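As structure tokens, the structure follows; a few thoughts come after it.
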Protein chains: 6
Amino acid sequence: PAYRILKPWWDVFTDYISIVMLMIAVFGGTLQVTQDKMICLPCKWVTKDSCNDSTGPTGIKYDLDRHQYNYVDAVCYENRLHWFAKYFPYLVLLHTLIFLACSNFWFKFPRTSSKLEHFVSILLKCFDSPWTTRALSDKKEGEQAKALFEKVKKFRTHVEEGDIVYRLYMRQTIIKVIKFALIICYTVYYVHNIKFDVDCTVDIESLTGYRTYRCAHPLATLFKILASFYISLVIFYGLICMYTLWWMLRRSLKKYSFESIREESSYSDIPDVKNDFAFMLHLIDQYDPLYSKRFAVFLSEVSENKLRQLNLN
Amino acid sequence: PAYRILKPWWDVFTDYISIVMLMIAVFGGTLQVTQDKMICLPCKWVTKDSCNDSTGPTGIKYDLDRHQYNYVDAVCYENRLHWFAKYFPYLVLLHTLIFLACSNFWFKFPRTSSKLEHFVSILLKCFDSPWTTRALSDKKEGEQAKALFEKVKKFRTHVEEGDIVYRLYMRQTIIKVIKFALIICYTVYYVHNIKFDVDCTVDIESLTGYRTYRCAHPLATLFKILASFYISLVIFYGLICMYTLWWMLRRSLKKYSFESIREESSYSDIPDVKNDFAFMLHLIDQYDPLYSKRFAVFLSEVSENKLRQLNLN
Amino acid sequence: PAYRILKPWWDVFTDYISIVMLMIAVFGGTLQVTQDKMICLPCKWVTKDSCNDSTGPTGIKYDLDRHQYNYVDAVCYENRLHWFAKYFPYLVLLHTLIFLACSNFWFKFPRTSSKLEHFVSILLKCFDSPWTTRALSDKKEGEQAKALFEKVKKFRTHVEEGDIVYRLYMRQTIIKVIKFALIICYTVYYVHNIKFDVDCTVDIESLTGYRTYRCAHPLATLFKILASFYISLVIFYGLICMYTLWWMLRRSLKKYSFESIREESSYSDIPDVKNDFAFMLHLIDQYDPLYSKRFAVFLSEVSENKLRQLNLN
Amino acid sequence: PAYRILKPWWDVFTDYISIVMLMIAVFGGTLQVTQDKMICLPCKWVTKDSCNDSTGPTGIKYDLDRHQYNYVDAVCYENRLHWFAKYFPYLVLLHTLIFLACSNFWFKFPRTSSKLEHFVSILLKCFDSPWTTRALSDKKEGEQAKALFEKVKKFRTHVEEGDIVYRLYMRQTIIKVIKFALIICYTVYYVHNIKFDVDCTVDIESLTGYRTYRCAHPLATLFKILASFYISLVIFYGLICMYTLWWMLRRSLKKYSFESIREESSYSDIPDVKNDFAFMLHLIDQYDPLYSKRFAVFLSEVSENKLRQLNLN
Amino acid sequence: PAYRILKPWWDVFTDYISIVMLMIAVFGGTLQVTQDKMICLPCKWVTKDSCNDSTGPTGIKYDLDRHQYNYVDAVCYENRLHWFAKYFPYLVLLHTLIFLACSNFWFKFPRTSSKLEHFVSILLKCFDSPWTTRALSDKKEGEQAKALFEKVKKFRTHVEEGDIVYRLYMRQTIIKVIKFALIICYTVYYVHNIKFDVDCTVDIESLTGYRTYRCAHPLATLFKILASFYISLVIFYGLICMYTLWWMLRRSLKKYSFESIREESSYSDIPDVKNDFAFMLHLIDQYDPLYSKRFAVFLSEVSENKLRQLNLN
Amino acid sequence: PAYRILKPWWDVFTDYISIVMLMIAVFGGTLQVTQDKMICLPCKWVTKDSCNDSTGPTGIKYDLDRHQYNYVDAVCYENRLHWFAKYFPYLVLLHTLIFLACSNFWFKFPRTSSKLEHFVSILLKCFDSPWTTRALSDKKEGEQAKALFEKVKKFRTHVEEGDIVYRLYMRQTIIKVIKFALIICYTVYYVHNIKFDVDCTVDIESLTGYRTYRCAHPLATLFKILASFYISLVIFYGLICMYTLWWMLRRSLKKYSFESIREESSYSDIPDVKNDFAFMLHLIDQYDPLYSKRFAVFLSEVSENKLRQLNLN
């Protein structure tokens, strides 16, 4: 539907930051599954269970075939490599889905999604009404107009009761902010762990005859780039959700003050909201104040009275 | 069609839990077919038909070429590996399809799908009727209104006879719950079976000269992750279907009590349902009570009488 | 078009059974083309042209390079492997297409597809007619109504002549049933033929120096699974087409008995069908009896007479 | 557009036979580019420049590395292999496109495509006209009806002049029939040429030290299957285009005989066609005779006279 | 939009010739990136820095491992191979895009694309006008008709001023013709350059110990086929653009002669075009003369006068 | 929506230059991930830590196996290769996205996107108004016309207040121009860095026994082509954005001069713009001056007065 209105700018960047976050998660994963391999080599002179590093030059020979060379690469990869280096693309992808699920849950939860689809449905008609064009400053339009005055009154009573919508949007962003804090807590705490050069001591000498081997992870660099890039990405994410939250706290969105509009419209009979209907009003005000302005007329009783006089006449 | 109304929240999470369940089933399968390989190495000093594990160090030589190294990998993979480790992604995929087939069968079975497509078709018009806007508190609308009063009466008689729809939805969720119990019965019972390090004794010494070989499954870890992840996923699935079932049992959905609505509408002439028409009413009530409220007016005979007086006039 | 009505439940499961049948046919084929390889090894001590199977252990050497190892794998694969093991996915795919072609041929054959597109086109209008809503228990609607009475009479005469449609649907399912019987006749007769371990005696000793070689087909297991799975699948297919056929035979679908409906409608003037128009009626009755019920009114001459009196008036 | 009418059953099977023809052409090509490789081995004891075929057994050694083994495979593949074996999938694909281009050229050629888009456009309206429903056995409809009588008369004169459309459809199928004959002339003449086992004598002994080598084409079998399958496919193609051609010759489609319809309609004033307008009529008659029947009324002058009397009145 | 009218047959074949041109460009490129490899072998007895070509036979040994065999293949590929052999698919693709850009630039350039979208927009209405049906041989239609007479007069003045559209179409085809001449100038001049067998003298003996090496490009044949195929393709392209150009030159398209139509319509008051409005007329005349014929009536002043008399009346 | 109007020719080439820029970025990246490999060979006689380059010829032997040959290739690739050579396709892709984000941000920013969607919405109706057709030289149209006069007056006041739209478009192109300058600053400064032949001195002799190795990057050439091609591409990009910027500076787009149009229309009562409404007018003028011309009539008060007199009458 026309839910583009329903997403402020802090939700729209958030939409696309939650897309390139996916694109690196998939791009790293499809890369990981492709090779994610290592090249493990022994060390003859070992000290500390570490490579002691002790005419023309010639090649060294360890007298080993291809498979046990492949075997040793698996083990040092299996055990002497960090889980974080291996499951990095599969991890942020998981996180990328939550930030999506923690937006569309709002739109998709039925007890609210009816309220949303109702709130929008009336506002287009109110935005499109010919009669407000007169009242903002024929008879068939009056029947249509008054027909809308009634459901507006029922809608005003039907949805102002609940408070679940504001609770969800609150419950939604608050966890995503909480979620953001943890990603930075551990991810930086292990980004140092990945690195090209690595040494493994794995205790297989009945099979090869060597104990310690030096390997080399070719992708440790690139995965470091995505992490530093991803972290920098998610930092900008974390500030977006922080800002709108403070805005949700500072502004006290349960109620809306019509008192500025009623000066201009010169309508002394217009009520304020109580709960769950000013929040959605507070939202669409963020898109623009226009739709809220056109809505003052269908709410005022004297505006109906003006129609009712013109309709009787 | 507009079957989004037809799926409560317990059916909507169920829809998407039955999507990522697919995504790991395909992601594991496309991974499995790619390599699903092993690296089998012999053991010179064997005891118990097990690897006895008995200047500078040097490589061991078994004096073997690439193919018989590939050959032995197949056999130990073929026979000394668990079917569960190999066919895991192809298995949950199968299960993933059933949970889909055990939802759309309801929508797709024709003896009911007509009833559903009829039940929805009338309710939009009843939801969209201008005349209820008056009656909930012109003449052309009355012909349209009374035209709907009749088919409503025929629909009220046509579908209230059967009870197949409630039987299907019952027969549907009950097997999915039953299905969930079995997945946990065996899957945990064999998740321990998969593991990186494995040893095979395969009796081929006329061809290699060795009997026992130690292999290494590189993917045993990741498949363990998907299983523990999948099982945790399906647990949340199993609770969803459990809850709605209890709700289907506790609430006695064959009949619906209008008696709360008739207080507010102030309509003493409004009948209750008997069977297969309150269940579908009980459903859409879960989406919202609104559509049920607008439907009280087209059902009451005095409401028709009110129209009939206004239509005669 | 709206041909969903045209497919009973025995045609709808048949539609989707003829989809997963495809998915394994393609999944096996794309797998087959990928490797479908073998690992052929010689046997030094041979008896019967069979592998006689005659300090620490050491590797055996046949003194052979990679290509002639690849060469021998081709030949034993080429000649000492069953065609059924190799062309299995390419075979059921062929069969999968026939079961599709042996459904849409009905819809696509023009001499009938006009009749179908005509039969449906009138029935929507008859289903949608406002006047039947009165007659089932204004003047502009009468012109529209009587306009439909005429083409109905012409349609009643135009299509009741032929009998090709019933012949096609008969000729269609009968071959698919016949087709199903053969798939089970040979496929089980050769599913035993595939197997992991195989031995080939191929007479190439001028090139290798060995005669007999033991190979190993890694995919013999999985292809056995698809076959047992496919066969179990097609068994359920074969029963579907068997049931509707018996139903086509038991029920004598050339003619339809209106005699039950005419009791309820209280219309003594309503004729029965003769041929090729009750069959299509017998079909849509399977979807629901409703559309047939709404159609009794446009067929009865007194119903036209009732309109004709109201139209004259 | 609604050009489904424009394709008889001989054009519709032809459409889909020209699809699976593509699917094997692409499936063979994507397979060919993948490997299309050979395994060339020397022969020590040669006679006639042919492999003379002259304790336990042991491997033979030619003392050769991997690349010159790869080198020799290219040359014997390059020169001592038939072009037909290598370019088979790329060849029928070419032919597959012609049979498509030799259908849509008709629809796409503008001097005719206007005539087609005109012929169809009028016939829907004539099919949809309410007034023919009366005349086949109000005033606003008469203006619409007579409005169509005029452009029909102009269309009758505008397009009956030319004869290009019948010439194209003739020129179209005649070459496709001619084309079919050649495919069978050469393709069977070289299908014998492909085969698994092959021997090459290539004169490179300064580089390897051997002259003659025996290779093995692994795909010679499968390509033989596609050819025998393709040829059997195109035979069924060749008969389709043969049949409609004879039908185009036997039936003398430049003119159409209305004389059967005019008996039933009881209209003695109705003219026959001369050229290029009966052919398109002869076509749509093949789809059904109905549309031609509804068209007799807008063509008869007395039918206009009947309208003209009712329009004057 | 409905720009199918805007492309004559010489533009429509040109559209599809510029599609298969793409399909070989991509098919060669995706093939090139896949391997595009060589098999370089040394030559022991060299003369002229060329391979001198100087019991049973045995393999020759150069005593070399896999990588320096891979190394040498790169260098002889890098330096002793023609750029044309390597970048062929990436080259015609570039050219394939220009011929597309040198068509849609016309449609996409805004100063004209408004004129085109205006010229088409009026012509549909003029084609669809009911009143021309009378005039080619009610009052509300006259207001609509005369409403169109005015904008036609303004359009006649608004666009006849410029001459950019004819200049673009001229400037467009002239470069594509010029472009075609160059492709044949160089491409044939280097198609001889590619070839299977090649020899490289690369001066690396400190690393291998050999100087000269004979390589073999396996794809030199196929790329030769695409070039000869592509060149033959583009020849047919080059004639298309040549023909329409001569037609643009011979015919003097700045002005259009109405003088043939005005005989048939019997309208002595109808003006000819001057510039940029007869060219677009000359175009659509190529699609068909019909739309031009229907347009004579809205242009004639006496035709307006005929309407103006009927509108006054 | 119909935002094709909103993009001048300098934005349309910019759209497609920002597409092929993507196509090489992805084509280089998917190529890079595929191999991006090297072939590192040692050098026995080294001088300066550089390859000293010091019967029949024979192969040199370094006595090394495949993996340590693979190992050394990683290290010289890892450390002795430029980051620019490796991350080139991943870099311009990043830049390619900015130039896209630095266009759609304008369309997507909500505080303006409402203004844009409003500005367009009124202009279609004004373009489509029948009454302007009269006024540029009935009563129901006057109500529609005057209805538009009012919202035009409100729109004239509502949006002329702000100046954010002109600020964004300014802030948008100015950074893209600034961005272009940097790409040329560094990219040419390192394009020399990539090259086929390279030598690495990496200090691993405990593992191989050699210190210095000569490698060869096979893709250094092609990446050089894309860079020189890309740079030439982006130069043409950089001039486009330069031109429109100067045009935005020279022309003083905050205000628009109606004074030329008012001569032709002969309307002395028509006001000029002040800010943020002439800029968008200045834009659409670039598409064509027509829409601006039709807009003069709905803005002039005497034009309303002309309607108001005709509406009163």
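Residue numbering for chain A follows Swiss-Prot; the residues present correspond to positions 15-68, 92-174, 233-408, in that order.
Structure determined by electron microscopy, 4.2 Å.
Note that Cβ sites are derived from N, Cα and C of the backbone, with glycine treated the same way.
Features of the protein shown, as given by Swiss-Prot:
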type	residues	note
MUTAGEN	A:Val40 to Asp	Abolishes activity in hypotonic solution
MUTAGEN	A:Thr44 to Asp	Abolishes activity in hypotonic solution
MUTAGEN	A:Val47 to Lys or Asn	Impairs activity in hypotonic solution
MUTAGEN	A:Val47 to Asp	Abolishes activity in hypotonic solution
MUTAGEN	A:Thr48 to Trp, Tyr, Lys or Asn	Impairs activity in hypotonic solution
MUTAGEN	A:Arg103 to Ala	No effect on anion channel activity. Impairs channel selectivity, so that the channel is also permeable to Na(+) ions
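Here the features listed in Swiss-Prot are placed on the structure.
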residue: A:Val40; record: mutagenesis position; CB count, 10 Å: 15
residue: A:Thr44; record: mutagenesis position; CB count, 10 Å: 11
residue: A:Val47; record: mutagenesis position; CB count, 10 Å: 16
residue: A:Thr48; record: mutagenesis position; CB count, 10 Å: 12
residue: A:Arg103; record: mutagenesis position; CB count, 10 Å: 13
Straight-line distance in Å that links Cα of A:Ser68 with Cα of A:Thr92 while 23 residues remain unmodelled: 18
Cα-Cα span in Å, A:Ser174 to A:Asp233, with 58 residues unmodelled: 16
Rounded to the nearest Å - Cα separation of A:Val40 (mutagenesis position) and A:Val47 (mutagenesis position): 11
Among A:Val40, A:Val47, A:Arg103 (the mutagenesis positions), residues with Cβ under 8 Å to chain B, listed in sequence order: A:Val47, A:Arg103
Distance [Cα-Cα, Å, rounded] between A:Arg103 (mutagenesis position) and A:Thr48 (mutagenesis position): 20
Of all listed mutagenesis positions, namely A:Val40, A:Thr44, A:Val47, A:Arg103, those lying near chain F with CB under 8 A: A:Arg103
